[PDB]
Amino acid sequence: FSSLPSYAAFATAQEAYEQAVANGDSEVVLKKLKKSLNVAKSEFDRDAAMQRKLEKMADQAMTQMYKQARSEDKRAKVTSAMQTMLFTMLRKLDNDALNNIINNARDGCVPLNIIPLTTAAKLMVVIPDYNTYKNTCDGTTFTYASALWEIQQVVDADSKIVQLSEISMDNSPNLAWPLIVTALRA
Amino acid sequence: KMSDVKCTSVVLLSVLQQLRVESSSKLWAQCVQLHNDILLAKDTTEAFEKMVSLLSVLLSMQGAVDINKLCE
Amino acid sequence: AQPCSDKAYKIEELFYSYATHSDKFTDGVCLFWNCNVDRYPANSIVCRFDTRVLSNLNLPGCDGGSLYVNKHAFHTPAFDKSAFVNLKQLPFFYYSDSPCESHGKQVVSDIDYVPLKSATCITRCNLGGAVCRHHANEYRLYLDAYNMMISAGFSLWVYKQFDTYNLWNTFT
Amino acid sequence: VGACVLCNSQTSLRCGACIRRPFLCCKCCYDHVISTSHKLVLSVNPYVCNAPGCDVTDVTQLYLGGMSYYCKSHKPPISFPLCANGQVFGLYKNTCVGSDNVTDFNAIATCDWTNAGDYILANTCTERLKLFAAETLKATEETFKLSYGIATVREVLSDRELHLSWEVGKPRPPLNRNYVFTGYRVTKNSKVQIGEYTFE
RNA sequence: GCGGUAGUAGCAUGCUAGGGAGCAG
RNA sequence: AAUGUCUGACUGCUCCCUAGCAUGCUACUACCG
Ligand SMILES: [Zn+2]
Ligand SMILES: [Zn+2]
Ligand SMILES: [Zn+2]
Ligand SMILES: [Zn+2]
């Protein structure tokens, strides 16, 4: 606690007391510079004390309002923080099936149920336009989730069963773009 | 490594539940089943196939626009 | 204890031990800087690498000490407390002595560095502001550096007569 | 703590007398306080002399003496003027841009929104000042037309229990979170505020 | 030159109370 | 137009923060004997 006028007062008191003890003065003069220097400490300790109290009070007020702001701003944004965390984790995993279906979905191919695991249990998929059909459904086979599937039925957006060979690049505009494929597990 | 699978499965179930999926009933039962099965698995492969089967749920809906976060 | 060909006439061949040389170097101040010995003389400055810290660099050596490998493989004995019985820890600070960021007059007429002030950056502008923005950035970076070193596990110590008031007094 | 709503340069300052309390880089805040009626700036702490009763809310009359803020008649022998060097004593002072046509916002802030020309002004600036004029126009509406509020306390009861009374006939506004009032205690002397206050 | 009481500050211990948290059956 | 409210047991121990009171310890000042 230096930036005090009481600091100047107390320092002058110390300097004068040092002069009194170094000049070889009499007995009562040092009592004036001891009673005044000790009243000086009884005021300087006090003002430095109260100022450090107010300082630490403001400091804990600061830490409290900081805690509050942090907590509330985080509670605001869970619905997005969770999603970004999930996807960085998924990308760090690096498996073939996961990435296969994530890329199919970012293109437009999404399932319509839970991907089953047994060799029975059907599986339905939405195909957006026919290019991905070229990159995927080749003949009676179907590759999804890095596993093999047998196509068993196709249909476009207006619920029309669509024959297999019926589809091609030429006849492509003759079908509703969102085709639907119903396959089984190999 | 397997711990990473368990951990991401926890996070995925949390996301699903906060997307109101528990409103529907049988679907939430299946999701809880797969999550609790993954948490107790011992080998990595079957845990991975349960993981993909369970992620298929989140993919089957249009609440999360993956084409945004898949920007790296 | 291993002097080079030259500098031998400078660096006398000495291995230290508080069982012997404790009573000779009494004048001035020693400096064990990563030279790991037994308990240190009461007027020393030491930066001894802690061993129980973990990371990917240091590896489990022997015995109860670890092998710290980043450039040249350093082996360090087991960390013990009875080495610093004559010393104390070093409280962080940031001494400095240089000109002030004076976009104009050098003294009291140049500040424009808005800082809520620290209490330990004993710089050259600690009046009221109180850090020439120069020293502000310098304090920030040096704080980060100290943090990173101590996170990589280096424990400093100092003689018990250390103080901070005296540097302030040296400023004026 | 934010970005200069004109310059995007990062600002820790807000315009007190201004209705939205926006972020203005040291140069932009300087320009507003010298080009308008706004002389109050809001940062981590409100800018005012901290001598007992010294209600110096003019941004141009404050000087950083010691650790507290001071007027001229209060600054200890160690200080300097905040409002100087074309910028204000505000964080990120070096990374300040200073908008060229602050007259835009300077007019959007000191208007009444009852004239169509002010609407033309809002319609005829950049998108940032467009949304700023939007917020300030809705703020002018709510502060004028949409409900109101002055009340004088009758007596204190406890730390959070208080007798009030509005002025008989004055608009008695609803008591909600989106309704706060500037708490003024006038000693005689000392038109000092005690903060912002919602009631229920 | 001592005692005493009164004050004030500093410091400690303890008890109560209030709040936040952790583990256990 | 409202506002407002949503399932959390019984114990035991422990750490942290704050407040109060007394007590206890020490110093400074004052009065009187
Ligand atoms: Zn400087
Ligand atoms: Zn600006
Ligand atoms: Zn304004
Ligand atoms: Zn003043």
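Residues displayed in chain D correspond, in order, to Swiss-Prot positions 5326-5525.
Quick reminder: no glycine exception, Cβ is built from N, Cα and C everywhere.
Residues annotated as Zn(2+) 11 binding site in Swiss-Prot: D:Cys5329, D:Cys5332, D:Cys5350, D:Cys5353. Spatially close to D:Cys5353 (Zn(2+) 11 binding site) yet at least six residues away along the chain are D:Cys5329, D:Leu5331, D:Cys5332, D:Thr5336, D:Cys5421, D:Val5422, D:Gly5423, D:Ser5424, D:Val5427, judged by Cβ distances under 8 angstroms. Look at D:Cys5353 (Zn(2+) 11 binding site): DSSP puts it in a helix.
The Zn(2+) 12 binding site annotation in Swiss-Prot covers D:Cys5340, D:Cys5343, D:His5357, D:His5363. With a 10 A radius on its CB, D:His5363 (Zn(2+) 12 binding site) counts 20 other CB atoms from all the protein chains.
D:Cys5396 (Zn(2+) 13 binding site) is surrounded by 18 other CB atoms, counting those within 10 A of its CB over all protein chains shown. If you look up Swiss-Prot, you'll see D:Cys5374, D:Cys5379, D:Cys5396, D:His5399 marked as Zn(2+) 13 binding site.
As a natural variant entry, D:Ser5360 to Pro appears in Swiss-Prot alongside the note: In strain: Omicron/BQ.1.1, Omicron/XBB.1.5, Omicron/EG.5.1. According to its DSSP assignment, D:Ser5360 (variant position) is helical. Within 10 Å of the Cβ of D:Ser5360 (variant position) there are 15 other Cβ atoms, across all protein chains.
A C-beta separation below 8 Å, combined with a sequence spacing of at least six in one chain, links D:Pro5401 (variant position) to D:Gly5390, D:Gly5391, D:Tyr5395. Natural sequence variation is annotated in Swiss-Prot for D:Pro5401 to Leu, with the remark: In strain: Delta/B.1.617.2.
According to Swiss-Prot, the natural variant D:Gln5412 to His carries this note: In strain: Iota/B.1.526. In the three-state DSSP scheme, D:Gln5412 (variant position) is classed as strand. The Cβ of D:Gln5412 (variant position) lies under 8 Å from the Cβ of D:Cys5350, D:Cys5351, D:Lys5352, D:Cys5354, D:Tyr5355, D:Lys5418, D:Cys5421, D:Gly5423, each of these being in the same chain and 6 or more residues away along the sequence.
Listed recorded positions: D:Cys5329, D:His5363, D:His5399, D:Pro5401. Those with a CB atom under 6 Å from ligand 3: D:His5363.
For ligand 4, the binding-site residues lying close by, meaning a CB under 6 A from one of its atoms, are D:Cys5379, D:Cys5396; the full candidate list was D:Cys5343, D:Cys5379, D:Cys5396.
Of all the recorded positions in the record (D:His5357, D:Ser5360, D:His5363), the one with the smallest CA separation from D:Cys5379 (Zn(2+) 13 binding site) is D:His5363. Taking the Cα atom of each, D:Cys5396 (Zn(2+) 13 binding site) and D:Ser5360 (variant position) are about 22 angstrom apart. In this structure, the binding-site residues D:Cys5350, D:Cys5374 were compared by how many other Cβ atoms lie within 10 Å of their Cβ, and the smallest count belongs to D:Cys5374. When the alpha carbons of D:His5363 (Zn(2+) 12 binding site) and D:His5399 (Zn(2+) 13 binding site) are compared, the span between them is 23 angstrom. Residues D:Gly5341, D:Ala5342, D:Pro5347, D:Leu5349, D:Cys5354, D:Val5358, D:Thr5361, D:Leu5365, D:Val5366, D:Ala5434 surround the recorded Zn(2+) 12 site, their Cβ atoms falling within 8 Å of the Cβ centroid of D:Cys5340, D:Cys5343, D:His5357, D:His5363, which are themselves excluded. Least packed by the Cβ count within 10 Å, out of the binding-site residues D:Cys5329, D:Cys5340, D:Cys5343, D:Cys5379, is D:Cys5379. Between the CA atoms of D:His5357 (Zn(2+) 12 binding site) and D:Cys5374 (Zn(2+) 13 binding site) there is a gap of 21 Å.
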